[PDB]
Amino acid sequence: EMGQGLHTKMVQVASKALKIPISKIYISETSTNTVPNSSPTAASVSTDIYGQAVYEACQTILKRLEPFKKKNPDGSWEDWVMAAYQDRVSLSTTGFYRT
Amino acid sequence: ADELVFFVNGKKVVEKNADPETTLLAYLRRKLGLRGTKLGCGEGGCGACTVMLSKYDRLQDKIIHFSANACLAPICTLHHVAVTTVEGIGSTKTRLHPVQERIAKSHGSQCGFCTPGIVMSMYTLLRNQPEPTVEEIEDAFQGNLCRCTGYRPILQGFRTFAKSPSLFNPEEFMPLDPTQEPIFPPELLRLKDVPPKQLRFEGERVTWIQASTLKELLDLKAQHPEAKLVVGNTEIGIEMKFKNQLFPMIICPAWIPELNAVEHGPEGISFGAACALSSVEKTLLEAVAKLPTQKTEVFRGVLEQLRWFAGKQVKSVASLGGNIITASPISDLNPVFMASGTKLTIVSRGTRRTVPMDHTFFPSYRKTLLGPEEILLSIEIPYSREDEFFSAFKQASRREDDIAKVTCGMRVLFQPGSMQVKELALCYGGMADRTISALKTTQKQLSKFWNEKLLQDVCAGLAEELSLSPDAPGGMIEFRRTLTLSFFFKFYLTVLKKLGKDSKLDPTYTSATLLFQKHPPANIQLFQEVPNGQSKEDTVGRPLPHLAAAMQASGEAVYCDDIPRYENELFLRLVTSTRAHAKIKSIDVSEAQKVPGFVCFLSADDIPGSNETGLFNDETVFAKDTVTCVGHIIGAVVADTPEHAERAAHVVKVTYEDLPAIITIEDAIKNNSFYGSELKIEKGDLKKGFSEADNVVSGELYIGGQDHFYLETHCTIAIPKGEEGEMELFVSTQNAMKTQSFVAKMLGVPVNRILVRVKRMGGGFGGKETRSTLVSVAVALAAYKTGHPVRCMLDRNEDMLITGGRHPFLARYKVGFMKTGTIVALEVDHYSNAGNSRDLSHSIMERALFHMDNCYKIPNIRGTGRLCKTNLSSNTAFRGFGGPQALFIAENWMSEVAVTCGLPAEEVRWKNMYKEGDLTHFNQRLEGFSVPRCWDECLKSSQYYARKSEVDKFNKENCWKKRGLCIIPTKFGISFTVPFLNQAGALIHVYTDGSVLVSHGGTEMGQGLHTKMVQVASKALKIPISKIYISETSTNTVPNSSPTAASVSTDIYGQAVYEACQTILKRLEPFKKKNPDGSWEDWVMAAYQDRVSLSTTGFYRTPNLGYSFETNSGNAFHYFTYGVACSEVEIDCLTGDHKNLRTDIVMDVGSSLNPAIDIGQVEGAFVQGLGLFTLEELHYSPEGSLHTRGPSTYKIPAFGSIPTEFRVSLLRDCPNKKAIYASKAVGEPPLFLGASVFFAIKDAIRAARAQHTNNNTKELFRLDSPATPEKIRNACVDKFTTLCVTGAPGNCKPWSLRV
Amino acid sequence: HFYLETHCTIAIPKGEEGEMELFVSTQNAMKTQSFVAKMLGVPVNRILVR
Amino acid sequence: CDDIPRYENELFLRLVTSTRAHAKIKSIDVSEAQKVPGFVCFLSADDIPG
Ligand SMILES: Cc1cc2nc3c(=O)[nH]c(=O)nc-3n(C[C@@H](O)[C@@H](O)[C@H](O)COP(=O)(O)OP(=O)(O)OC[C@H]3O[C@@H](n4cnc5c(N)ncnc54)[C@H](O)[C@@H]3O)c2cc1C
Ligand SMILES: Nc1nc2c(c(=O)[nH]1)N[C@H]1C(S)=C(S)[C@@H](COP(=O)(O)O)O[C@H]1N2
Ligand SMILES: O=C(O)c1ccccc1O
Ligand code: MOS
Ligand code: MOS
Ligand code: FES
Ligand code: FES
Ligand SMILES: [Ca+2]
């Protein structure tokens, strides 16, 4: 983030893909121990490619939460996440994109 | 004056404004930034702060080197002294010193917090003796404690300085070359030819005057009688730090030559009052070696005491004058100086007198017959005369560096060549509030002859004259009185032997006159070599040392508090309750606010979020309205320095209104005070079982608690980022996830705002899996409120008081068995003291129930469990998690079954043992039950049967010493008994240079988990471990992690890491195929260029788990880890002390991922269990106030506590398909094996009781844990214990009898 | 460029295995990481750029 | 970046740069710099470990 609002946009994207308020999503910083071998933030494509990578990681999460959502359709995002946790289903995932 | 000049690692230090209250430790860490030296207790008992001091000695015209505790050394005593820390002898950036290299490569370093101090003790030794003996090497560590290793490796590695595969190879060690050692600071050498001048230092509250001459000392004292002298500061330092003592004016007379003079006169040897005890020891040893035995009787007595007097660090700074004038009730020297009428030369300006120390020298508590203007100039220890004999004895809890329970000095003068008493003096310590002489008793024996009648008359006299009321401070009334008579008995016999000339006693009575004797160590470790075809780069199964061992030995390894503080960082001090249960009526911070640097007082009202916390939302972050235990956190003070925060907090005044308190398990039962309902597992038919049973035994047993005593106490640094409630914390915890959510809950912000990072812990052992949040949340609140970073590291006393420990257990049992020993029915009701909150108490009781069978098949069985809710700090996880308590209870009734049946214990245990395929009481199948092999193998390698003979023989030839032998098995179920915790995540990145960064949910606390994880990654990816790295554990890399516990970390994280590596391998596969002959680096780069992601997570969920208490079905564990231990001991029936002669252990850890780490885990766990069952004991006042708050009173196993012959074997060819690379969890399983020592002791006591107690061979006497010297001695009933019968003395027979 | 915030870097040496954590005003954490590692002569996994 | 609080022991670096567009570096003298209060060290090419 250098003022172009990339994090704002990635939160907006994650929020849509996951179908939850942006208020439940947060981006703290950029670091080499969370995401390695990253290209520089340049070429005006950051939204294009990181938006895609964030999207993919979100789909993964959604696929893992599916069974719980299907079991408790009227439940809350919070109910599904906890149920997923209690069932020892991983709640962490990478996402990647290649133009 | 004004300027203080000294050196640290060869560098000159000039302090222009030295504050008399500043310790070297603080100065090194804060001022110089040298964090290698650690704070472990600030009490002188752990040695973690050990450093070397060097100076020019004007007398020996030589540079001398000695060790010292930086925590007790005032920098104001260090003018013109050269200090050497761990970073001054070597480092991984330059080159490690042999001492550092060897302790690291010998696997002598685990969590590594104690390593720097032990390194410096060894270094100091070598600096004095380049080729020390094995005995000198062990004695070098009398003042150093380690909680992880079990000590064996440290000694064995250092043994190389003296003079099947191996864990390390001594042939690769770099030779010690003293010519390459750091040279004494040249500048200091010049300053040696300049006469000392009085120096003056002015601090915030204290003024220090370093007197250069005797005249200056006297003038100052004549002018300022209040002035407190200080030499070694090993007493004053304690008084100021722990007794709230403040001395505005201090005078250090250490430089005065008159106070350092040593003179050999006609009547004895005189020492200046400032001479260090180590100097006295040296001079006296020489005198004893050069002079005739008949003249060194008294010197020998002093040497016996010095032998067990603190450690090298304290004896090298503690002075003679200091010990005498401190006038402590438990001084080990004053009773000796008194009994020998040692001469004291006391002076004052214009006056001078010399008197023999006698009973009058100590009028009352902490006082002497010194005038306020007088100072002790010198002491002359008397030469022994003809017909004059002397003895000195000391009995404490632990042999090394411990406080005396009872200590004494004994002397007798006979008429020329007669056995007729001319003079007799029996002086004791620990029997009153001062050193006393049993004058009434001794006066009656004047002119009497040394015989049986005199022995009886003296014992009866002592029992009467040295009485103790039921409220005597320190308790242990029966034990202490028994020791006073036992010591005399030992003196009596010794004198007989001496009068017998020798240059005769019943042979069975001879060992009673013998002083403690060390025995040559003999350690052997057996493990399996890796398959010959295995690749060199595949380290799984190899004895790879801990990845951080070298950095831990060099002091470069960073622990939480070693992290530099920010320019604006503040310090936090918790304000806790001093009442077990009361309403908080008022909190006054008026005085606290006046303390310099005061920033603020935090309480429940300051919490922005919720004040409800705890694993079960059972607790408050800050007590509101009421306190429910001593130590209950009420609030906290934030200040500019640690000192100021501590001072401010101390004066925070809380007014209370007591409420009825429930302290003990018995209390809880009576009041029906419990958490939840009864826990129970029942199988078979009890009524039927007891019916078919030939015999039936009932009883009650108790197991005391235990303090984790991790060398590094609790600690947290909280960094507020000032954005969106974000906070980054560095914490010493095994549970980053709970830390994160508890901080978030208290603050009222989303969990994604909190980042918790754990690089490593200097030990955890379960004490940091939940209770670490008590500090983390409070520090987080401080950071939130001030907007400044804040940190807090607990002092030892706060840690032991507040953080909880192992759950004490009380058990009521009843067992049915056949005359053959077979068990047919068992009923056990367990009760645990849980404290003022639930925490992990429920799961702990569950694990207890799961192990109430140990390794025995019991057809009809019923075990229940109740959690006692009490007004004590909440107890929690501790290596074993309930298993040791339940296993101990099991082995106890099992031992009584053998005794009752009159059959060999090993025989009774074997026929009751489970067999492959059996089901446990909770119906789980035992597959791959390897106890049998461990058992037969241990029996054989230990030579059990043959030694059973050696023991019986010894017991026939010895009357006041006995031996015991016992072989014990164990099984420990592996997995968290809470299903959902059996999950693990990992995250791995491969950078474009091919280096790999691995991250997993587990934390490093010294157990070698990261090391094992790197080994697993290297094998899985088929690349060298040198290309892989693990930096830390953090919530932003691997979320929702289970606490690092239950011994399953390697199992589950190993699997998650493995999976992550598979995915990596899958992605690189296409490139490896394209370029087969290429390198790992070529493939990675190619993958990167083709835009293939080199980052992935890994996850693992342990399969088939889910036990139900309702249906008594389902698998509670993934598999079991097994082991067997045989220990042999020798007890002193007269004092309670005992030797752990030998122990043999055979452990089944499947195919070990690292035999150095495993084995290190086996030895470490065994020693902690050893401590739990025989040495460690916590004492509380009737009101629930913990007395035992430091290493001085809480004695964990020391270097000299381990079995002299310590042999460990890892079972061969026993792959476990239920875990990563066929390995097995090892963390907790071996701990209970320490009980083998407890039962060997019980065996010995049985022999002693058959010797002087009853005649009832099948007698079943109760022995609770820990089997401390008190319990051992009281159990050895004899004519002495009878004359000391607590209460019911010879004066209390009832008027009538007949029910 | 005239970014209102000029170039800036904070480098924190951890004292272990060449580890270093850096807080930098940069659009390229990867290259900062590798260039720092190249200059120091240590594996890239030792350097953390935030 | 620079808003991040400094550690109690944090130091500061100031780059030493060329005043010529193209030239051989004949000599470098830090004798005057060494006398400035607070001076810690001057780093040059030979200090690079990698
Ligand atoms: C971990 C640890 C273990 C210990 N173990 C033992 C043990 O096994 N047995 C035992 O007996 N003690 C033990 N002690 C206490 C022992 O170290 C002190 O008694 C020591 O001998 C005191 O000498 P010092 O020079 O440190 O005294 P200081 O702390 O300086 O204290 C001395 C006190 O004596 C006064 N004083 C000192 N010198 C003189 C003088 N010349 N003339 C007049 N007054 C004087 C001071 O004013 C002060 O009141 C231990 C202490 C620690 C911290
Ligand atoms: N050196 C050291 N070893 C240790 C501990 C420790 O704190 N320090 N904790 C013990 C406890 S209580 C457990 S549960 C396991 C923890 O790690 P693991 O699951 O990998 O074996 O290690 C054991 N070994
Ligand atoms: O079973 C365990 O050993 C255990 C340990 C820590 C927390 C919960 C648990 O069930
Ligand atoms: O010039 Mo922008 O592509 S960084
Ligand atoms: O007692 Mo260890 O399960 S943390
Ligand atoms: S901290 Fe100095 S002896 Fe423990
Ligand atoms: S390695 Fe010694 S206390 Fe941890
Ligand atoms: Ca509890």
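We're sticking with Swiss-Prot numbering for chain B, so the shown stretch reads 3-165, 192-531, 537-1332, in order.
If you're wondering, the header gives X-ray crystallography, 2.1 Å.
Just so you know, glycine gets a Cβ as well, placed from its N, Cα and C.
Residues annotated as domain 'FAD-binding PCMH-type' in Swiss-Prot, with sequence analysis given as evidence: B:229-414.
Annotation source Swiss-Prot lists FAD binding site at B:257-264, B:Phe337, B:347-351, B:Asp360, B:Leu404, B:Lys422. Note on B:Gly260 (FAD binding site): other Cβ atoms within 10 Å of its Cβ, all shown chains, come to 29.
Using a 10 Å Cβ-Cβ cutoff, B:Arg335 (mutagenesis position) registers 17 neighbours. B:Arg335 (mutagenesis position) falls within a helix when secondary structure is assigned with DSSP. Listed in Swiss-Prot as a mutagenesis experiment, B:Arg335 to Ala is described as follows: Promotes conversion to the oxidase form that utilizes molecular oxygen as electron acceptor. Interferes with normal conversion to the dehydrogenase form by reducing agents.
The annotation that Swiss-Prot gives for the mutagenesis experiment B:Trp336 to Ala reads: Promotes conversion to the oxidase form that utilizes molecular oxygen as electron acceptor. Interferes with normal conversion to the dehydrogenase form by reducing agents.
The Cβ neighbour count for B:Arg427 (mutagenesis position), using a 10 Å radius over every protein chain in view, is 21. Under the heading of mutagenesis, Swiss-Prot lists B:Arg427 to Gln and annotates it as follows: Promotes conversion to the oxidase form that utilizes molecular oxygen as electron acceptor. Interferes with normal conversion to the dehydrogenase form by reducing agents.
The substrate binding site annotation in Swiss-Prot covers B:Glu802, B:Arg880, B:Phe914, B:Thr1010. For B:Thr1010 (substrate binding site), the same-chain residues lying six or more positions away in sequence with a CB closer than 8 A to its CB are B:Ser876, B:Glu879, B:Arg880, B:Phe883, B:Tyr1140, B:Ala1149, B:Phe1150.
Annotation source Swiss-Prot lists active site, proton acceptor at B:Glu1261, citing experimental evidence. According to its DSSP assignment, B:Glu1261 (active site, proton acceptor) is coil.
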Pairwise Cα distance for B:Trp336 (mutagenesis position)/B:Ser347 (FAD binding site) [Å, integer]: 16
CB-centroid shell, 8 A cutoff, substrate site B:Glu802, B:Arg880, B:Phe914, B:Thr1010, site residues removed: B:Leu873, B:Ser876, B:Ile877, B:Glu879, B:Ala910, B:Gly915, B:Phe1009, B:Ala1078, B:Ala1079
Spatially closest candidate among B:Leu257, B:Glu263, B:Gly350, B:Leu404, B:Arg427, the listed recorded positions, to B:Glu802 (substrate binding site) (Cα to Cα): B:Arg427
Filtered recorded positions, from B:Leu257, B:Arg335, B:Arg880, whose Cβ is under 6 Å from an atom of ligand 1: B:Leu257
Distance from B:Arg335 (mutagenesis position) back to B:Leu257 (FAD binding site), taken between C-alpha atoms, in Å: 26
Listed recorded positions adjacent to ligand 5, that is, members of B:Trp336, B:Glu802, B:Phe914 whose C-beta is under 6 A away: B:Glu802, B:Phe914
Recorded positions whose CB lies under 6 angstroms from ligand 3, from B:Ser347, B:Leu404, B:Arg880, B:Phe914, B:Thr1010, B:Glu1261: B:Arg880, B:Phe914, B:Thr1010
Distant-in-sequence Cβ neighbours of B:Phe914 (substrate binding site), under 8 Å, six or more positions away: B:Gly799, B:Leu873, B:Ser876, B:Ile877, B:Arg880, B:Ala1078, B:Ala1079, B:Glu1261
Spatial separation of B:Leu404 (FAD binding site) from B:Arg427 (mutagenesis position) - C-alpha basis, Å: 30
Rounded to the nearest Å - Cα separation of B:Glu263 (FAD binding site) and B:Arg335 (mutagenesis position): 19
Cβ neighbours of B:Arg880 (substrate binding site) where a neighbour is any other Cβ within 10 Å: 25
Other CB atoms within 10 A, centred on B:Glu1261 (active site, proton acceptor): 27
Whole-number Å value for how far B:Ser347 (FAD binding site) lies from B:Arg335 (mutagenesis position) (Cα to Cα): 15
